[PDB]
Amino acid sequence: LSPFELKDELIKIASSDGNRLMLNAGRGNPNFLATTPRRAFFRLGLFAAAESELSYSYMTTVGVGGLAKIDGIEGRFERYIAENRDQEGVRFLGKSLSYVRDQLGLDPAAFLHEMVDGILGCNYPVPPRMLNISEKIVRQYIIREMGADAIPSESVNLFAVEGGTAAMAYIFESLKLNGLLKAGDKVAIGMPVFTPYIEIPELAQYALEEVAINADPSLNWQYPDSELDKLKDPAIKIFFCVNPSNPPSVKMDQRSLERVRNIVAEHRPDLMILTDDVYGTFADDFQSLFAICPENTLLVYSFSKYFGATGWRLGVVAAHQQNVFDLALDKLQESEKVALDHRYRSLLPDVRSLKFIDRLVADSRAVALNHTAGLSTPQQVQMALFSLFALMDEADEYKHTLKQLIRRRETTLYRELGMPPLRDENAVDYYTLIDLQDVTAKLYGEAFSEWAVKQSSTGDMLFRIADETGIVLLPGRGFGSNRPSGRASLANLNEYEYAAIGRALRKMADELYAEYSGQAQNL
Amino acid sequence: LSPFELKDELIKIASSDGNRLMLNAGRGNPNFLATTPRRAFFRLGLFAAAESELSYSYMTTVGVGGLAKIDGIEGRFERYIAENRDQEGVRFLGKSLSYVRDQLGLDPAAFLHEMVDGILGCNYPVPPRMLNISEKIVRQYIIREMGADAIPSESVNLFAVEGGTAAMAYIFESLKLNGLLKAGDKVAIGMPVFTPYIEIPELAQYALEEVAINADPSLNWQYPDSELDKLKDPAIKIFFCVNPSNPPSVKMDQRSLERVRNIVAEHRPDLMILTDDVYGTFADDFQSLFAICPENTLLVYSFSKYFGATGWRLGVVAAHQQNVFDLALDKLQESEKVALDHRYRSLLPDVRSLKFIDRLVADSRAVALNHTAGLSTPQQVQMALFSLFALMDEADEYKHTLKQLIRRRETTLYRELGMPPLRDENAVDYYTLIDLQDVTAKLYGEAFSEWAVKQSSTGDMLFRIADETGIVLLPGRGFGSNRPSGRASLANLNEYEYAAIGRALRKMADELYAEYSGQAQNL
Amino acid sequence: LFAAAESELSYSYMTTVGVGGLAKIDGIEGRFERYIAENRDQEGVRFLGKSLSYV
Amino acid sequence: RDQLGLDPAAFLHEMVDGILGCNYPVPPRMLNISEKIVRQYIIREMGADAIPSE
Ligand SMILES: *Cc1c(COP(=O)(O)O)cnc(C)c1O
Ligand SMILES: *Cc1c(COP(=O)(O)O)cnc(C)c1O
């Protein structure tokens, strides 16, 4: 049948917000979430409300408060912390003050006030790009989880945005407005990638040409040298990539990372790299292209999956202080610079000094509104708390818990399918590939496996499952329609449901085997 | 001296986030805030965290939770409410369930779950435009505070956005992408208005022509018929207006509202009205242009000032089900419709049916990302709580408290300036006009008043104050430089500070009077 | 006392004056069960509890 | 501290040392901050809406 037609139909046999999200946005919404940093947030909120009431000078029963005062805040916070040792979030808050004060060396009072004033949401974000201390806390978390083990923290700047969704919207419009990406420009895209990232560059607002950098199934979905080398083409202005990938769900290996490193150093020092690494924490020793080529990369990191915070809309765009986007802006034609000089005039005197990452902020809200732009303060505070939570968990227990949960769901799913496929060191598996050829092969041998692959189709497979379980899987994309296969997220369902997907597929395979047995036995 | 030059200088003699906000964004950040709905929010958060932990099936000390279950939620919420009657926010939550259940007639379980799942921020907003029940709660609040006492609630749709700041950015880009506003188009602007709203239409992204609709000082800053009539010009595609106004801070009277009503009904049924009414709740019996011409108006309402929530970034764009923006989209050239048919193809089959307010959503995040667009769920939940708070306060006590606070600050400011100017029925006074002519006139008579106005200048006045108090006021704009005058917000400072502005200005006036006395006495 | 509480949950507006609404029959058993369990040390409540069973 | 703009610690100390009644009134005419608080009440209740506090 057809791909962009099978999606429309599937949404029918099985309707659900989850199934629609998977089909409409190619995302698996996590059914788990970090609770400790959230309780810490709500508890910090009860402390901040008390701080606000201490500042309202008149008598009322209405419920009005003033701005929290920074003076003596460490004392009052410590009183609050001591008086509520038996509440989880509270213990967390208290330790987080120590982490910021003792391990990061920041001003403790400043920290508490930013969080307090922050969570009350009674002041416009300042600076608009990101709250001062929250920016330093979050980048510490970013640098660590991206495996950017060589980039000094002071060199990374962050722009807080409402998720990777806002991030991409911002980045594409800014690149276009600053003439760093013009129509007809070639944008290399790591493939396969989910639908959304294929349609923006296809928009008429941009009109970009796509150069596919196809992953190779026989290489466990890594990018082969020959494919990565396609970047040496000087006509390719930007490398758009999701890593760990979606849907293959694997992280680029060392080979692939070094490959790109060389390509940038010896052939393309002008190449712009745009990488979405939301799944990084689900991989084992993840390293981002941002860690490898910091000055050629705009890193888009979302807090959505790891923290089970898709609803909080929390993300950051990271850029190295010295980067190719500012250089390209420097190299624009005087003609163009004058034009930009008039766009960001109301911002600063020397518009030519205005950094790219800051134009992102300016651009996000029609420039003239730059001073009331930025992510809400309560969201930034929750973002910093999520960050502290991961940074303070030295033993990575939360991370181990989630990887163990993923694997438990995988074990349940492949119970009647011949056990889960062999794991690699690049395996992430937030999404898992259910390939009819591999399953039948494990169950009844290579011979049957080959016959089956010709008798069935992805449509057949997905329909059979959607029918018997109500779950709609993602068609397997990336390797010539010659292989019936679908994808499931191990992050959005419960055990018995995976158990049902498997049971449904084992039935399907036994049916094919019965047919195959009856046929060969007619020789 | 100069206006766009005096701003740059003032930011020097006195530096502060408050002074910068007033100068850079023409806004007075409230030093007050609604505490009850915020405590209610944090308390709802502790309840939701418990609901989440009830859904995690394994043993850990890490702090992981699952999705809250809707079944039996009314029972558990009621247990929570009964067990915490002594906490303010809790009492509020409980009553809010009744308001939604008994006065709005919505599903109680649905309500609780939306709030619970909402505050946990573990799911993508759905629908992207706005959470179902939050949309019905907030529009009830909007319709009431806008004085839209004749528009059935079912006819108003809302799009939750991150403040009026995001709203305007969205609306201008959407109008341009859908060809409802093209370059060279005439946009009428209610003046005076703060700087930000003057620079967007001036952007090269848009390139619009401004037709000023000047308010008349002698009319207490209302718009005279002759000025409003300038809208009959068929070349004026959109009327851009802030009401209650900033900086004059008055609400359009009945005359002005009816005037525009007729202009739309008998001459311009195709005119698009874009109104920002954030200050509405500070006026007495406010009525929005949206209440008067619902089908010709896109209402932008912010929760920032009234709730002292500038940091939460909460706002909504309201549109009537049947409106001129969709009609104009219907009237576009087939040529154009085909072009749009390809922009929003991935959204729906019959793109021509896609309503304008929904294109706002689609446009906000590059279309392809429409399904993960929308305001974060926790913000929407806080927005609904703020709304319920105002709706449940039948006696408008919170509102009276804030109007009384405003007036107290005004009384303190004009103590040594001859008492505050006479109040009108259209007076809002979130910002107050300190006019040297009126003050001197009240203090030493009309004669002196006239001599003084020629001896001084706005620069002089603002510098004298900035010097002696550290507070930088807003130059008085709107009536020919012939009148030294500045503006202060009665919402961002404390009593003793207003007391100091006044003391500084009385000194200045006495000095002018001493000179004037010495002169005339030489006849 | 339990009814007083029930009525108060039905008043949808904010006031300190002390006005209640009509008790709702939905979910009444659970709310009553909570009230019984929280006041096992009050004679009257133990009796109320038994009454529900008898009926 | 917020509306009158006086020193909070000084205020608290005057009230605490004051109510303990362990020090002679100083200065004799009236305690420094009490005078400023009370005069703001006086001016207001006597309708002296134009007289400067100081
Ligand atoms: C799930 C997902 C995200 C999350 O989008 P947010 O707007 O950040 O919630 C980002 N990128 C990819 C590839 C995803 O799978
Ligand atoms: C203060 C103000 C607002 C608030 O902007 P938000 O982005 O909604 O915080 C809106 N419009 C005007 C005219 C203002 O004065």
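In order, the residues displayed for chain B correspond to 11-533 in Swiss-Prot numbering, which applies throughout.
Cβ atoms are placed via backbone N, Cα and C, with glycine included.
Cβ neighbours within 10 Å of B:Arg497 (L-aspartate binding site), excluding its own Cβ and spanning all shown chains: 23. As annotated by Swiss-Prot, L-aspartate binding site applies to B:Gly115, B:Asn256, B:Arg497, with the evidence given as similarity to another entry.
Following the DSSP three-state reduction, the secondary structure of B:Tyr134 (mutagenesis position) is coil. Applying an 8 A CB threshold to same-chain residues 6+ apart, the list for B:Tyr134 (mutagenesis position) reads B:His381, B:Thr382, B:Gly384. Quoted from Swiss-Prot, the note attached to the mutagenesis of B:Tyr134 to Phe states: Slightly reduced activity.
According to DSSP, B:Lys315 (mutagenesis position) is assigned to coil rather than to any helix or strand. Annotation of the published mutagenesis B:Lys315 to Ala in Swiss-Prot: Slightly reduced activity; the original residue is retained in the structure shown.
Residue environment of B:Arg487 (mutagenesis position) contains 18 other Cβ atoms, counted within 10 Å of its Cβ in all protein chains. Under the DSSP three-state reduction, B:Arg487 (mutagenesis position) is assigned to coil, being neither helix nor strand. Quoted from Swiss-Prot for the published mutagenesis B:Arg487 to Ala: Loss of activity.
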- Query: Given the L-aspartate binding site residues B:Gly115, B:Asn256, B:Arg497 in the record, what is the largest Cα to Cα distance, rounded to whole Å?
  - Reply: 45
- Message: As a check: which entries in B:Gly115, B:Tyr134, B:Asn256, B:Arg487, B:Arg497, the recorded positions, place their Cβ less than 6 Å from an atom of ligand 2?
- Response: B:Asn256
- Quick one: of B:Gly115, B:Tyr134, B:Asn256, B:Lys315, B:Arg497, which recorded positions have a CB closer than 8 A to some CB in chain A? B:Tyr134
- Inter-residue Cα distance where the pair is B:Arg487 (mutagenesis position) and B:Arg497 (L-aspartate binding site), in Å: 9
- List, in sequence order, the same-chain residues at least six positions removed whose CB sits under 8 Å from that of B:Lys315 (mutagenesis position)? B:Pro40, B:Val288, B:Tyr289, B:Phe292, B:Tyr440, B:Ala501
- For B:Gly115 (L-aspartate binding site), which residues of its chain lie six or more apart in sequence with Cβ-Cβ distance below 8 Å? none
- Item | Rounded Cα separation (Å) that holds between B:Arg487 (mutagenesis position) and B:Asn256 (L-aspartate binding site) | 11
- Query: Which number gives the other C-beta atoms within 10 angstroms of the C-beta of B:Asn256 (L-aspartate binding site), all protein chains shown included?
  - Reply: 25
